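Trainee: Mind looking over this structure? Questions follow.
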Amino acid sequence: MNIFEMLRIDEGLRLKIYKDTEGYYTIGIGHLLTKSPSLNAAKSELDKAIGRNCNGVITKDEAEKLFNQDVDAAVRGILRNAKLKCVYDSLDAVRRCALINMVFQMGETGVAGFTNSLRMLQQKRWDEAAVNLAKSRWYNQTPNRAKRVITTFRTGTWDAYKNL
């Protein structure tokens with residue numbers, strides 16, 4: 001299992017514009033297009049992102065290309081962020097995947113706000129951090145996904161994704 005396989009379990013693959021759990025316009029493998037309520041604004045972001053006239057629909061191929069850029073940007077964001085890099089560098093390979101997943105879903109900013117959990121993960125207090133991460137809007141809004149990520153930080157294994 002790797003970061004790409006893991007995120008594709010969590011995000012899915014949709015070739016037509018769709019709405020987030022949050023109601024936002026997305027496509028592909030969790031690629032948010034706009035937080036704006038117009039399908040028209042979304043369609044315009046899509047064609048800008050792909051470089052063609054898409055009419056709301058993309059190929060597998062374009063989906064994967066967007067996914068490649070997004071994971072690359074997530075990693076680079078972690079590495080550029082003062083709060084995040086320090087925790088990343090301290091973690092093992094599997095837990096590193098779990099932080100990347102959070103960054104992809106919520107953005108750098110969002111994750112950097114989990115101050116106390118970050119602190120516990122750096123300290124390698126796995127059980128405590130798992131309990132603290134669960135006290136969040138994130139966990140309450142997307143509990144099955146959050147709990148997969150949380151088990152990943154708790155165990156350091158890919159067990160939560162075996163099932164799936």
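Every residue, even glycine, has its Cβ placed from backbone N, Cα and C.
From Swiss-Prot, here are the annotated features:
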ACT_SITE  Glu11  active site, proton donor/acceptor
ACT_SITE  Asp20  active site, proton donor/acceptor
BINDING   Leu32, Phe104, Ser117, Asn132  substrate binding site
MUTAGEN   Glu11 to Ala, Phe, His, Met or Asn  Complete loss of enzymatic activity
MUTAGEN   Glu11 to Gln  Complete loss of activity
MUTAGEN   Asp20 to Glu or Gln  Loss of 99% of enzymatic activity
MUTAGEN   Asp20 to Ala, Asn, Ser or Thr  Complete loss of enzymatic activity
MUTAGEN   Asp20 to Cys  Nearly no effet on specific enzymatic activity
MUTAGEN   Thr26 to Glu  Complete loss of activity at neutral pH; covalently bound substrate
MUTAGEN   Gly30 to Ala  Almost complete loss of enzymatic activity
MUTAGEN   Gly30 to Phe  Almost complete loss of enzymatic activity. The enzyme is destabilized by 1.5 kcal/mol
MUTAGEN   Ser117 to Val  50-fold decrease in enzymatic activity
MUTAGEN   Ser117 to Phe  10-fold decrease in enzymatic activity
MUTAGEN   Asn132 to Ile  5-fold decrease in enzymatic activity
Trainee: I'd like to know which of the mutagenesis positions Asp20, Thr26, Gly30, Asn132 sit within 10 A of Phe104 (substrate binding site) at the Cα level.
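Mentor: Of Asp20, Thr26, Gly30, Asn132, within range: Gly30.
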Trainee: Would you count the other CB atoms within 10 A of the CB of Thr26 (mutagenesis position), including those on all shown protein chains?
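Mentor: A 10 Å sphere around the Cβ of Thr26 (mutagenesis position) contains 20 other Cβ atoms.
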Trainee: So among the mutagenesis positions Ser117, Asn132, who's got the most Cβ atoms within 10 Å?
Mentor: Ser117
Trainee: Starting from the Cα of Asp20 (mutagenesis position), work out which of the recorded positions (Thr26, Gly30, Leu32, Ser117, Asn132) are within 10 Å.
Mentor: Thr26, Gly30, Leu32
Trainee: Taking the Cα of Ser117 (mutagenesis position) as the centre, which of the recorded positions listed as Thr26, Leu32, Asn132 lie within 10 Å of it?
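Mentor: Cα within 10 Å of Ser117 (mutagenesis position): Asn132.
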Trainee: Where's the emptiest Cβ shell within 10 Å among the mutagenesis positions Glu11, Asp20?
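Mentor: Least crowded of the mutagenesis positions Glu11, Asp20, by Cβ count within 10 Å, is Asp20.
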